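Notes for the one structure printed next.
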Amino acid sequence: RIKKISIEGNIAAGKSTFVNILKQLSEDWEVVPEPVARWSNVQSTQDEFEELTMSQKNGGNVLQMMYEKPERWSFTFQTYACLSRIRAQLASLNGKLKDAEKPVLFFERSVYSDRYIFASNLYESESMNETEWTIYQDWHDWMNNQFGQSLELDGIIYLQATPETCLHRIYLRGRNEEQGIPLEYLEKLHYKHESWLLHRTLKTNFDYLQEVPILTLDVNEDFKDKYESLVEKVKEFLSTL
Amino acid sequence: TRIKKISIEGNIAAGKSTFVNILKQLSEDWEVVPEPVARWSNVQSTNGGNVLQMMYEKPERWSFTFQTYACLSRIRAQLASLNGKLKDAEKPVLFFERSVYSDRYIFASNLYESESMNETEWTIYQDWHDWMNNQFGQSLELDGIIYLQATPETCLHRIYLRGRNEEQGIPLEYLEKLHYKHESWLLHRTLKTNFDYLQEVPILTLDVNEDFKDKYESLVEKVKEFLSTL
Ligand SMILES: Nc1ncnc2c1ncn2[C@@H]1O[C@H](COP(=O)(O)OP(=O)(O)O)[C@@H](O)[C@H]1O
Ligand SMILES: Nc1ncnc2c1ncn2[C@@H]1O[C@H](COP(=O)(O)OP(=O)(O)O)[C@@H](O)[C@H]1O
Ligand SMILES: Cc1cn([C@H]2C[C@H](O)[C@@H](CO)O2)c(=O)nc1N
Ligand SMILES: Cc1cn([C@H]2C[C@H](O)[C@@H](CO)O2)c(=O)nc1N
């Protein structure tokens, strides 16, 4: 019964900012954030006895390892990115909004952006070879088939910001791992988003996506400047779902 | 599922595919899930890369990728076989050529120990494994284990007999390391896992060091009867 809406857009477009403010408008609205923290500090579960005397230690930073050496670390990062996402998304689908009249769960990105934007771009850039790309897609396909329609989207909200805006916002936010990202990299990700969500020319292995409704919102302005009209557009869009 | 799931464990070229292929023929109630080794030497969706070779040749670069794919393809194969085969059989048994537990606590673990995977790769692999099995752990849980015991020297010889190109450079001491993990898991039972049910699972240990021209009859009957106790 929970409607599932993906917020899509480039790095530092303003997705987290927008959606976590937006969700306050209704007790029936919740967000699943992207597990970026879990990527910059890699941890696995402690044993039940061990956790009582041993601290959960800071782990490696796979996000940073990927940015430093994408040709070595991209496949590892993308596999983990998508696994951590699915785990978090399924749990919120299963455990939240059990008392909502019109429950909406907003996902910060989707398994589709993992594959068709980010990993695809890494492949195109030869940061993943043929074997890695085949394995990744094989895995991604298998996992999607395993769930029925459970993660399937009801709608996508595309926050469209220029590569230049995103580059500035990466600096504003100050994530250490992202400070070396050049404009050329953001432009590549921009183009993939435009093909997928705006021009709608991008073909995926998931045919329902060809027909999922998409709301495109320009987020280039300062947050106060367009927020009202954005909220109005979002609410009108949800009414149609 | 009411399908009995039995894992066949043992070192490289101990004789597991050979044994399970013999076993299979005893009843129409018995099926096998082989390791999809062909998918590992020829990477393809559903002539590609040989990720088995890439791992053996460059294990600090390729071990994690290989271990992830191997386990993923096993879970895929094992689940398919449950979903479709036997079910409606009298006393269904499914024999697995290895398990998700040997993937992790034998193969991947040895790679981490040998520094072929770093801390980050090992932590990611364990997180991946815990989760992948939290969904599919229940449906794949083992009823029994058959441990096919062969010396590292026997295994090295059989690697030669079989002639898989990728394996011809594996040294005796690599086989020794895998042997020690098997014995610790299945004989000494000193290897502890994240899966508490396993400590309860009965194990039939079979010595397969001898030429099969010899004592194979006893072994097979001895399985037929182990399964009666389950
Ligand atoms: N419309 C906006 N105007 C000014 N700053 C913004 C706007 N939207 C987001 N930000 C800021 O830009 C940075 C990136 O936003 P964030 O929501 O973290 O992006 P994303 O979730 O898409 O990666 C943050 O520092 C946030 O303060
Ligand atoms: N008991 C045995 N005696 C003689 N040869 C054997 C015996 N078991 C296996 N072999 C041979 O050894 C090789 C490895 O056996 P295989 O069943 O493929 O091993 P695994 O599946 O354990 O890797 C094959 O060439 C096989 O014909
Ligand atoms: C989903 C996702 C995100 N990122 C990066 C972009 C940001 O630097 C950080 C947070 O989204 O992770 C990535 O490389 N690949 C992905 N599949
Ligand atoms: C399951 C499994 C197998 N192998 C190797 C041993 C053999 O060379 C080949 C076929 O089992 O793959 C491996 O390195 N890691 C695994 N998790």
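Heads up, chain B uses Swiss-Prot numbers, so what you see runs 19-64, 77-260.
Per the header: X-ray crystallography, 2.0 Å.
Backbone N, Cα and C atoms are what each Cβ position is placed from, and that goes for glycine too.
Copied from Swiss-Prot, the annotated features are:
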type	residues	note
ACT_SITE	B:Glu127	active site, proton acceptor
BINDING	B:28-36, B:188-192, B:240-242	ATP binding site
BINDING	B:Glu53, B:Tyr86, B:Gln97, B:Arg128, B:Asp133, B:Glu197	substrate binding site
MUTAGEN	B:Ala100 to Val	Strongly increased catalytic efficiency towards deoxycytidine; when associated with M-104 and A-133
MUTAGEN	B:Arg104 to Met	Strongly increased catalytic efficiency towards deoxycytidine; when associated with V-100 and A-133
MUTAGEN	B:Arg104 to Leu	Strongly increased catalytic efficiency towards deoxythymidine; when associated with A-133
MUTAGEN	B:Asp133 to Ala	Strongly increased catalytic efficiency towards deoxycytidine; when associated with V-100 and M-104. Strongly increased catalytic efficiency towards deoxythymidine; when associated with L-104
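Across the residues annotated as binding substrate (B:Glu53, B:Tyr86, B:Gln97, B:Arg128, B:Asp133, B:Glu197), the two Cα atoms farthest apart lie 19 Å from each other. B:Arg128 (substrate binding site) and B:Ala100 (mutagenesis position) are 11 Å apart (CA-CA, integer value). In the three-state DSSP reading, B:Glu53 (substrate binding site) counts as coil. Of all the binding-site residues in the list B:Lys34, B:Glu53, B:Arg188, B:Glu197, B:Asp241, the shortest Cα-Cα distance to B:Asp133 (mutagenesis position) is found for B:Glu53. Comparing the Cα of B:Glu197 (substrate binding site) with the Cα of every entry in B:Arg104, B:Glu127, B:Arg188, B:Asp241, these being the recorded positions, the smallest distance points to B:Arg188.
Within 10 Å of B:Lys34 (ATP binding site), counting C-alpha to C-alpha distances, fall none of the recorded positions B:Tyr86, B:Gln97, B:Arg104. Only B:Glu53, B:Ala100, B:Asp133, B:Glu197, in sequence order, out of the recorded positions B:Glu53, B:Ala100, B:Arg104, B:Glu127, B:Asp133, B:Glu197 have a CB under 6 Å from ligand 4.
Screening the recorded positions B:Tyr86, B:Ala100, B:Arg104, B:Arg128, B:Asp133 for a C-beta under 6 A from any atom of ligand 2 leaves none. Note: B:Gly28 (ATP binding site) has non-local neighbours B:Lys34, B:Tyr177, B:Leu178, B:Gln179, B:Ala180, B:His212, B:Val238, i.e. same-chain residues 6+ apart with C-beta under 8 A of its own C-beta. Spanning 12 unmodelled residues, the distance from B:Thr64 to B:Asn77 taken between Cα atoms equals 14 Å.
Within 10 Å (C-alpha to C-alpha) of B:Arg128 (substrate binding site) lie the following recorded positions from B:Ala31, B:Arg104, B:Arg188, B:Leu191, B:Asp241: B:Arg104. In sequence order, B:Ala31, B:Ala32, B:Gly33, B:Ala180 constitute the residues six or more apart from B:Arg188 (ATP binding site) in its chain with CB-CB distances below 8 Å.
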